[PDB]
Amino acid sequence: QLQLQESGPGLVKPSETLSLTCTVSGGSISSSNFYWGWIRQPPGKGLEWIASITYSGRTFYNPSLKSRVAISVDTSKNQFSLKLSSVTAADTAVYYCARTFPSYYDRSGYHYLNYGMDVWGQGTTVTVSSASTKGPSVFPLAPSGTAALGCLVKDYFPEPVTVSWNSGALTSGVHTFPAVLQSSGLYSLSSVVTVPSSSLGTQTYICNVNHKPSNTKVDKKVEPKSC
Amino acid sequence: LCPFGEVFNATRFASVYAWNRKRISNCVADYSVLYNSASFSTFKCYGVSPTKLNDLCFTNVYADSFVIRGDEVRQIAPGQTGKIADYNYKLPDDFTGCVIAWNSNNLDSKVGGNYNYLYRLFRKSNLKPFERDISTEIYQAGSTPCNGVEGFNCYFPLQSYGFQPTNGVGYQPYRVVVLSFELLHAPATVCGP
Amino acid sequence: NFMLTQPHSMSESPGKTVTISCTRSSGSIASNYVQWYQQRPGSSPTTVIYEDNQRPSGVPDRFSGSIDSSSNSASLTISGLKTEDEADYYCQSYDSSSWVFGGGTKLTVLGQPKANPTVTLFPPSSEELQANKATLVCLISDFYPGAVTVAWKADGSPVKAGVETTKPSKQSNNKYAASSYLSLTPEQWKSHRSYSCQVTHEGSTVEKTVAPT
Ligand SMILES: *[C@@H]1O[C@H](CO)[C@@H](O[C@@H]2O[C@H](CO)[C@@H](O)[C@H](O)[C@H]2NC(C)=O)[C@H](O)[C@H]1NC(C)=O
C-alpha cells in the first residue's frame, strides 16, 4: 500500500541546482529496513540510477554523478529529496523516486542492501531551459449515435499538462493525445471525449486542464454548435 | 536453554490464517543450531545478522510458525504484498528478526491431496502487522447481501492448499518460523551464550 | 563498471514464449541479484522480477526469470504472450561500485489486425478567432500498423506551411494515435471555402473537411 509522489519545478536553468522531493504514504521513511532512491530517464532513452539513502544516513551514489548530488530524508514530512548542482541539458529527464527491496542478512551473515527497486513513483518531468514557464491557452472543440467534443490546450511550456473531464467524473471515451512540440519550442495538445449525441442538450461537459509548472488550472465548458 | 527445538521440530504446524505464536523469555538462546544448519530453503534476517545473535540480548523473542506454499515464502518479508502478507500473516515494515523456511513435502503432502492447511483468500482490508484473523464470515464480493451463506458473489473466505507430493516446488508445503527480536525499555531476558 | 547487454528489439505472436537476455560483460552474472522492470510508453516502470527469479505479487506467473552462467546472462521468459505485454523491459544489477541497467528491449506482439484510422477534424473555435488565431485540429486514432501520412488541403490546393504533426504513439488498446495541427491567420481561414485533413494509412485515404461558420 506504499505510494510515492514526486514533486519538482518542471524547469531549471543551466548551471542552477535542481531540487526534487518524494512524498511517501502508506509507509514510514524512517524505517531501518529500506533504501529510497532516485532513477532518471532522459527523453527516448534508458534508465539511470542516481543515489539511494536510508534514514540511519548511509548513502550510495552513482560515481559519475556523485560530486553534484545530495540526497536527504525529512521524517516529519515523510519525504526524501534530491539535489543536483550545476545542471546541463544532459539532466533533462523524467525523475522517479522508488523504495528498494528490504535489506537483510543471509544465514552466513552477508548483508544485501540497495540492490533493486520494489515500489516506483509516478515520475516528475524536468526540462533544462533558459526560458520560464508559459501556461496554456484552452479553447473548446465543439461537437456538431456518438459525438466527439474536446479541448485544445495551446502554447505551453514545459511538459506536462493533464486533462480531466467533469472533475474526473467522466472517464469513459476520454482520449488525451500526446502533445506536439512546435517549431517555437512550445507544446500543444488536445483532449477529446466521445459521448452519446442525445446527451448534448442536457449533459454539461467541462475540461479541467492542469499545468503544474505554471500553477495554471483552467476549466473550459464545451458547448454544442447550433448553425 | 530456550525451547527452539519445540518450535522448529513440532510434529504439527498451524495453517497460516491461524498462525501460531510462542513467546520465548528468561532463557539462553543458542542460535548456532539454526545458522549452522544447511537444511533451510530460506534464511533471511532483518535488522540483525544471524552470525551476531549469540553475542546479543533481547527483552523477548517471539516464534511464529505456519505452513504456506513454496512461491509464497517471498511474501514473509517487510514491505511485501499478496494474499499471504495482506490477509494471513503480515510483518511490520520495521521488523527485526529472522524468517526461516524449509520444504515440508515429506510431512505435509498426501497422495490425493492434503486439504488440512488453509489460507484466507478474501478480506475487507489488509491485516495490521502481527494481526491474526480466524473468522469464517461469508465474504461479500459484490453488491448483494450474503445472509450468512455462500451464493451469488458471496464466498467462504478460507481456501485449502490441497498439497499433493507430486506438485511443483512452488506448490509444495513449506514450514515457516518467524523469530521476532524485541527491544523494550525493560531488562533483557533472552541472551546468547 | 560492467555493461548489461540486451537485444534492442524483439517480436513474437500471442500465446508464444519470448526470452529476453541480459549479458554481463565482466564478473559472474550470479555474483549479484538481477531485476527486471517493465515500462509501457508514458508510464512508470514496474518491477516484474527481483533476486533473479522472484515475482512480485500482482505479476502474472507466465513471467519467469533465470540465470545462465554459461553465457553469463540473465533471462526474462514471458510465456503465453498477451498483447498487454508490449512494453520496454530493462534488466538491472549492481556490485559494490554502482548499479548497472541494461539498455532496454522493446517487445512487439505480432498478429494485430489492420485497422484504418478514425479522423476527427475541428475548425477554429469562435474564442480562438476572437484571439486572432485559427488552429485546425486533426485527431487520428485507432490505426494499426502505426504509420500514417497527413496531407492538408486549402480548397483543393496543397497546404505547404503551418503544419505540425506528431509521431504515432501507442494507445492503451495497443493501436496508435497521432495529431496534426494547421496554423492559419484569420484571413487565410475566412478566404478559403474549406480546408481538409487527408490521412493515408496502408494505401487507403480517410479525409475530413471543415469550413467557416
Ligand atoms: C530439530 O531436530 C533436528 C534433528 O534431530 C536437530 O538437528 C541436529 O542438530 C545438532 C545441532 O544441535 C546437529 O549437530 C545434528 O547433527 C543435527 N542432526 C540432524 C539429523 O540434522 C535440530 O537441531 C532441531 N532443531 C532445533 C531448533 O533444535
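Chain B uses Swiss-Prot numbers throughout; the residues present, in order, are 335-527.
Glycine residues also receive a Cβ, built from the backbone N, Cα and C atoms like all the rest.
Quoted from Swiss-Prot for the published natural variant B:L368 to I: In strain: Omicron/XBB.1.5, Omicron/EG.5.1. B:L368 (variant position) carries a helical DSSP state (H, G or I).
Here the residue is the original one, but Swiss-Prot notes a natural variant at this spot, B:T376 to A: In strain: Omicron/BA.2, Omicron/BA.2.12.1, Omicron/BA.4, Omicron/BA.5, Omicron/BQ.1.1, Omicron/XBB.1.5, Omicron/EG.5.1. Long-range C-beta contacts of B:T376 (variant position), restricted to its own chain and to partners at least six residues apart, with a cutoff below 8 Å, comprise B:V407, B:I410, B:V433, B:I434, B:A435, B:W436, B:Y508, B:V510.
Look at B:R408 (variant position): DSSP puts it in a helix. Here Swiss-Prot notes a natural variant, B:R408 to S, with the remark: In strain: Omicron/BA.2, Omicron/BA.2.12.1, Omicron/BA.2.75, Omicron/BA.4, Omicron/BA.5, Omicron/BQ.1.1, Omicron/XBB.1.5, Omicron/EG.5.1.
Natural sequence variation is annotated in Swiss-Prot for B:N440 to K, with the remark: In strain: Omicron/BA.1, Omicron/BA.2, Omicron/BA.2.12.1, Omicron/BA.2.75, Omicron/BA.4, Omicron/BA.5, Omicron/BQ.1.1, Omicron/XBB.1.5, Omicron/EG.5.1. According to DSSP, B:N440 (variant position) is assigned to a helical segment. Listed in sequence order, B:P499 are the same-chain residues six or more apart from B:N440 (variant position) with CB atoms under 8 A from its CB.
Where Swiss-Prot documents B:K444 to T as a natural variant, the accompanying text is: In strain: Omicron/BQ.1.1. Under a cutoff of 8 A between CB atoms, and with a sequence separation of 6+ in the same chain, the neighbours of B:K444 (variant position) are B:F497, B:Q498, B:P499.
According to Swiss-Prot, the natural variant B:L452 to Q carries the following note: In strain: Omicron/BA.2.12.1. All protein chains included, B:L452 (variant position) registers 18 other Cβ atoms within 10 Å of its own Cβ.
Under mutagenesis, Swiss-Prot gives B:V483 to A with this note: Increased resistance to neutralizing antibodies. Within the same chain, residues at least 6 positions away in sequence whose Cβ sits under 8 Å from that of B:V483 (mutagenesis position) are B:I472. B:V483 (mutagenesis position) falls outside any helix or strand according to DSSP and counts as coil.
Here Swiss-Prot describes B:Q493 to R as a natural variant; the accompanying note says: In strain: Omicron/BA.1, Omicron/BA.2, Omicron/BA.2.12.1. The 10 Å shell around the Cβ of B:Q493 (variant position) contains 15 further Cβ atoms across the protein chains shown.
Checking the variant positions B:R408, B:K444, B:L452 against chain C with a Cβ-Cβ cut-off of under 8 Å leaves B:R408. When the C-alpha distances from B:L452 (variant position) to the variant positions B:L368, B:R408, B:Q493 are tabulated, the minimum falls on B:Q493. B:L368 (variant position): 20 other CB atoms within 10 A of its CB, across all protein chains.
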